2 protein chains.
Amino acid sequence: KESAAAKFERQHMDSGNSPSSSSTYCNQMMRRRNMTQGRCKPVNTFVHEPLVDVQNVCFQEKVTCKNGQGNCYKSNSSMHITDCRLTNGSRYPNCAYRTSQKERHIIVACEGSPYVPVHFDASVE
Amino acid sequence: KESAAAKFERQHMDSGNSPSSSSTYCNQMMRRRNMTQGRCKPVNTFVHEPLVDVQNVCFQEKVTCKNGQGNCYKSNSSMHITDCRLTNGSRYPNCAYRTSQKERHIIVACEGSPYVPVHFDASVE
């Protein structure tokens, strides 16, 4: 006989585990996008939104870049993103990464003609 | 020779894929947690926070339940959760699910002594 509380834990609790925690998404993508050729890139963010929506950010709210230099813009809305963080140290070659999918407003630096994104400055919060 | 615009796309863009969309998390957990016996439970949500944090919700904001009846409470903070939803066409016994990780405030119905969660009412979108 399963208690009401017990059923809740079976059906809804999975503390400490998540689709991100066991995902090899960052391992595969950091390698696929050539960020593991010379050295294991320390940190990186992937944006899961249509390209035109990210490009449109260049014409949204103008904010100061993190280091104060350049022209940065913040997205009108939160976007789907994934943070990739090299884990356990070194070992370049083996580039091991912690995958963290989330939703955050992003800030990118834009430049050129057309005025497009050239640098991912940061995710907000 | 790679333009900065192209480098931004290579390093930060991944419009059609993500840790969640390529995750078998729900396919495995829905089965492992007994929600694919007899029929494929259509929708389910897993919470990845420590049990005590979810249990503590029973002492947070008292709200009217959204989908059921009883005594519901909404978490003061957002929590890491995962929505599992049957893909269209999935057919018993092999239940196929779309995995979707995110952060949302949750609403649970509580009862008993100790006063603990017995139902997952909804996530606040």
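Chain B is numbered as in Swiss-Prot, which gives 29-153 for the residues shown.
Looks like X-ray crystallography, 2.0 Å, at least that's what the header says.
Yeah, the Cβs are placed from backbone N, Cα and C, and that goes for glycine too.
According to Swiss-Prot, the feature substrate binding site maps to B:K35, B:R38, B:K69, B:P70, B:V71, B:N72, B:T73, B:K94, B:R113, an assignment based on similarity to another entry. Around B:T73 (substrate binding site), the same-chain residues six or more apart in sequence whose CB sits under 8 Å from its CB are B:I109, B:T110, B:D111, B:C112, B:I134, B:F148, B:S151, listed in sequence order.
Taking a C-beta cut-off of under 8 Å and a sequence gap of six or more, B:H40 (active site, proton acceptor) has no contacts in its own chain. Swiss-Prot lists B:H40 with the feature active site, proton acceptor.
While the structure shown retains the original residue, Swiss-Prot records the mutagenesis experiment B:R67 to D with this note: Substantially decreases binding affinity for RNH1 but maintains high conformational stability; when associated with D-95, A-116, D-117 and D-119. On its own chain, B:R67 (mutagenesis position) has B:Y120 as residues at least 6 apart in sequence with a Cβ closer than 8 Å to its own Cβ.
In this structure, B:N95 (mutagenesis position) belongs to neither helix nor strand by DSSP; it is coil. Of all Cβ atoms in the shown protein chains, 11 besides its own fall within 10 Å of the Cβ of B:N95 (mutagenesis position). In Swiss-Prot, a mutagenesis experiment is listed as B:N95 to D, annotated with the note Substantially decreases binding affinity for RNH1 but maintains high conformational stability; when associated with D-67, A-116, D-117 and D-119.
Experimental mutagenesis at this site is recorded by Swiss-Prot as B:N116 to A, annotated: Substantially decreases binding affinity for RNH1 but maintains high conformational stability; when associated with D-67, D-95, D-117 and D-119. The Cβ of B:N116 (mutagenesis position) has no same-chain neighbour under 8 Å that is 6 or more residues away in sequence.
The Cβ neighbour count for B:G117 (mutagenesis position), using a 10 Å radius over every protein chain in view, is 6. Under DSSP, B:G117 (mutagenesis position) is assigned to coil, being neither helix nor strand in the three-state scheme. Swiss-Prot gives this note for the published mutagenesis B:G117 to D: Substantially decreases binding affinity for RNH1 but maintains high conformational stability; when associated with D-67, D-95, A-116 and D-119.
For the mutagenesis experiment B:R119 to D, the note given by Swiss-Prot reads: Substantially decreases binding affinity for RNH1 but maintains high conformational stability; when associated with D-67, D-95, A-116 and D-117.
Annotation comment: Swiss-Prot describes B:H147 as active site, proton donor. For B:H147 (active site, proton donor), other Cβ atoms within 10 Å of its Cβ number 22.
For B:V71 (substrate binding site) paired with B:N95 (mutagenesis position), the C-alpha to C-alpha distance reads 13 Å. With respect to B:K35 (substrate binding site), the closest of these recorded positions in Cα terms is B:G117, chosen from B:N95, B:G117, B:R119, B:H147. With respect to B:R113 (substrate binding site), the closest of these recorded positions in Cα terms is B:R119, chosen from B:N95, B:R119, B:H147. In this entry, B:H40, B:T73, B:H147 stand out among the recorded positions B:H40, B:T73, B:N95, B:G117, B:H147 as having a C-beta under 8 A from a C-beta of chain A.
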